[PDB]
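Before I ask anything, let me first share the structure, which is written out below as structure tokens.
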Protein chains: 2
Amino acid sequence: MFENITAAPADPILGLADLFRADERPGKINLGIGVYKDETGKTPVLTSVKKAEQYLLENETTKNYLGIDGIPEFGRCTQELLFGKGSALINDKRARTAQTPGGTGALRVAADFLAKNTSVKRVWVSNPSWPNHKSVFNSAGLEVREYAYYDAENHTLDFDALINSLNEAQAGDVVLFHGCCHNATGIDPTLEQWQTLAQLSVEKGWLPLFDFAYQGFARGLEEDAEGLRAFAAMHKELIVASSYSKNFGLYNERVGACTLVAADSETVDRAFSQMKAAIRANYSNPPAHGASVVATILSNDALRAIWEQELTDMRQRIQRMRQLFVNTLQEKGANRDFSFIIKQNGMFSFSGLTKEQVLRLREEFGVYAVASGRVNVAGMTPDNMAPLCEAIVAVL
Amino acid sequence: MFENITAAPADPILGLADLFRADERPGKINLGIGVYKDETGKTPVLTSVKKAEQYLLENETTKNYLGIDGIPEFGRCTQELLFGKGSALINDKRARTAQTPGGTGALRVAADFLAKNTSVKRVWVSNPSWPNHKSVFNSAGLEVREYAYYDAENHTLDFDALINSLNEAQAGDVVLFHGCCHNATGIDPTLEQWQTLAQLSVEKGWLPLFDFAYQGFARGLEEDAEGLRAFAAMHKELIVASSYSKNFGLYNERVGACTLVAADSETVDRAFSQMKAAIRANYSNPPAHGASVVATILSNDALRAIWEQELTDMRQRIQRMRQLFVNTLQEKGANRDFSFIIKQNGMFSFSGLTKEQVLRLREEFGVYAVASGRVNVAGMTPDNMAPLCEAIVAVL
């Protein structure tokens, strides 16, 4: 039965990793990573997390199944974080949240739900966009289309091309937006641009689906939610797939949420039931550990304080590296302007390097990056900055 | 978009739960539970688990993403437990294991994998069978058929009807078997019956898929694997969906595995790659906590000894309850013979009560059971045995 099965194509990231590892060179640098890294080059466990884990160890009395939608407190904390407390969406009980296995799991659940309970057939994603978006939706049997977003020439948001391409989308089609820290351009719309998209969206009958994996990485918790909040204030229906993998550094514990928004309580409840059905048919119920940790922290003033500070430290680390990277480039005798790097949010940005330059950097300098020229700034350190920039300069 | 969505049908178990809860009655007894419970009526955290969790707390330095297939050691320990150490399947590197979110998750992954990479279109499940089997497979777009198994009259395994019904199954069809502790008849095939099925299976060109969620609950770790092992010795290809939810009391941490078996290393590797692709499109990678705990215990002599003892205690509690139940029934002036209860393995069994009797038990006596007459013997205690039996007698 398996004789004729063809091998799945290989991810370049994972493939890049293996290549990096098997490299004897000393000054090797890996900018192809997908996670946060501190000044020492590691991905530690947050202090707030460790504290929460101790608490669970001492207080947990059972590992009995959680409800299909998971921990209640986790859901409420997640909603406040998304919509802010005092939000009408909350007071009007128009939103239901399901705890899921990471942000990816949330996306998959939404996809299965849409595919069997609605007339949705197409989903629009930006060009470019996180490559996993295609696989997830296609797996549910949904069609994936691309809208213009990034301007590889000016390294900016081509609002016009965006609005223009999205005009080809019909009512009842879903449009996917990155809440903040666009992956992997680092280019987000302005508040005014968000408001413009919201209006347009309502007018066109689109179903907005937000992929919110980096809340707190752009400007801050609240600031980063402005776009989403701009949409929520205008839509009756909405879907949010959030992740705590990065902002809580809980990558491997698979902590995320799928939030459903409807016109009213009755409707959302009825709709949520089918979402739960979709979950039951997938993994049954969610993993407690990771979510328990998030709920404990968010609901405890002390722990929350600590965590917010740790998050700030991460955000600032990145902002610092972006700035430092540009300065060092210029100092080292850089050809082109890289100042756009400073206007981009999050861990990712397109360096503008060519496929051949990337190949060269690796072969000749032990500097690792994705063939697209994508780099993870968290992979940079005050310590490796110089050698890094000198190598880049050598390939320009 | 969600205006016309119809509510999903409510599931009895969860419905039963709520009903039980909202019951003011004092002597209420819940036999409709789906998990193990101890003499005090609780589902505690295993001592071996707590120890393992302390160890992780103290030694974990990162929560970085696990590989798509999860923790390697988890995979190897799992394979040994399934096939026994020194197994040819292992030494020949014919099996690949993926860590999944519970047994259910393993089932779903197998389904998606089969649906997109093979010609499978139908899956045969026993009548009756865990109701969630249908949803999972249908969700992947697979057809589900039923084979005869249980004999409601003699409360036994109708081997003949079984063999007969399965003759309608064509080559390339998948046949699903419960490794041990059939849910929810508690009726398993004898070693000789297993061997007969194995021969027939090979002859007919079926693809066996084992659902192994209760290893260690019937006779013992190794004993309970006899059937599976009987099949493995005869097939080139096989699939096993195992769970640690019950035998490790790790229900909510979602710990399970999906094991793929092929004729050879090259084949299994090529096939596993597509399985990974299916995972990536679902939840991306698995939750670490639960699986870490399992791997820690299974690989440490001391911890493993403790755990095996805890498992034994669980198995024996159940055997004790089955025996006590039958005796108490007889003493209490029972009408019918219930001795079949003693020959059944695991937490579940069909009491043989009618739908109206079940309704009566609850309304009149506060005794809760599923409408199918299914009872969870782990819900019984030496303390509640008398009242329970007196109520049952009153409805015969």
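Header says: X-ray crystallography, 2.1 Å.
For all residues, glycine too, the Cβ spot is worked out from N, Cα and C.
Straight from Swiss-Prot, here's the annotation block:
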BINDING   A:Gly34, A:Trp130, A:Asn183, A:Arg374  L-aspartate binding site
MUTAGEN   A:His133 to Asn  Decreases to 60% in maximum rate of the overall reactions in both directions
MUTAGEN   A:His133 to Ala  Slight increase in maximum velocity of the overall transamination reaction between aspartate and 2-oxoglutarate
MUTAGEN   A:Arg280 to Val  Reduces first-order rate constant over 25000-fold
MUTAGEN   A:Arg374 to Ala  Reduces first-order rate constant about 10000-fold
Of these recorded positions, A:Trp130, A:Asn183, A:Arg280, A:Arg374, which are close to chain B by the rule of a Cβ under 8 Å away?
A:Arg280
Helix, strand or coil for A:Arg280 (mutagenesis position)? Use DSSP.
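Assignment for A:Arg280 (mutagenesis position) reads helix.
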List the Cα distance (Å, whole number) between A:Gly34 (L-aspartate binding site) and A:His133 (mutagenesis position).
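Between the Cα atoms of A:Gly34 (L-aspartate binding site) and A:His133 (mutagenesis position), the distance comes to 15 Å.
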Quick check on the mutagenesis positions: of A:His133, A:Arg280, A:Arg374, whose CB has the lowest count of neighbouring CB atoms inside 10 Å?
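The mutagenesis positions A:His133, A:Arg280, A:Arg374 were compared, and A:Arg280 has the fewest Cβ atoms within 10 Å.
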Cα distance, A:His133 (mutagenesis position) to A:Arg280 (mutagenesis position), nearest Å?
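Spelling it out, the Cα of A:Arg280 (mutagenesis position) and the Cα of A:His133 (mutagenesis position) are 22 Å apart.
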Using DSSP, would you call A:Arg374 (mutagenesis position) helix, strand or coil?
strand
Quick one: Cα separation, A:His133 (mutagenesis position) versus A:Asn183 (L-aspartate binding site), in Å?
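Rounded to a whole number, the Cα-Cα distance is 11 Å.
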For the recorded L-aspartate site formed by A:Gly34, A:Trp130, A:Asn183, A:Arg374, which further same-chain residues have Cβ atoms within 8 Å of the site's Cβ center?
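Neighbours found: A:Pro131, A:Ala184, A:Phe348.
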Rounded to a whole angstrom, what is the largest C-alpha distance between any two of the residues A:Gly34, A:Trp130, A:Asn183, A:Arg374 that the record assigns to L-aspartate?
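The span, Cα to Cα at its widest, is 12 Å.
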Among all the protein chains here, how many other CB atoms are within 10 A of the CB of A:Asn183 (L-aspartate binding site)?
21
To the nearest Å, how far is the Cα of A:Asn183 (L-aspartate binding site) from the Cα of A:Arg374 (mutagenesis position)?
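Roughly 10 Å, rounded to the nearest whole number.
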How many neighbouring Cβ atoms, not counting its own, are there within 10 Å of the Cβ of A:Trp130 (L-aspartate binding site)?
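For A:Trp130 (L-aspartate binding site), the count of other Cβ atoms within 10 Å is 20.
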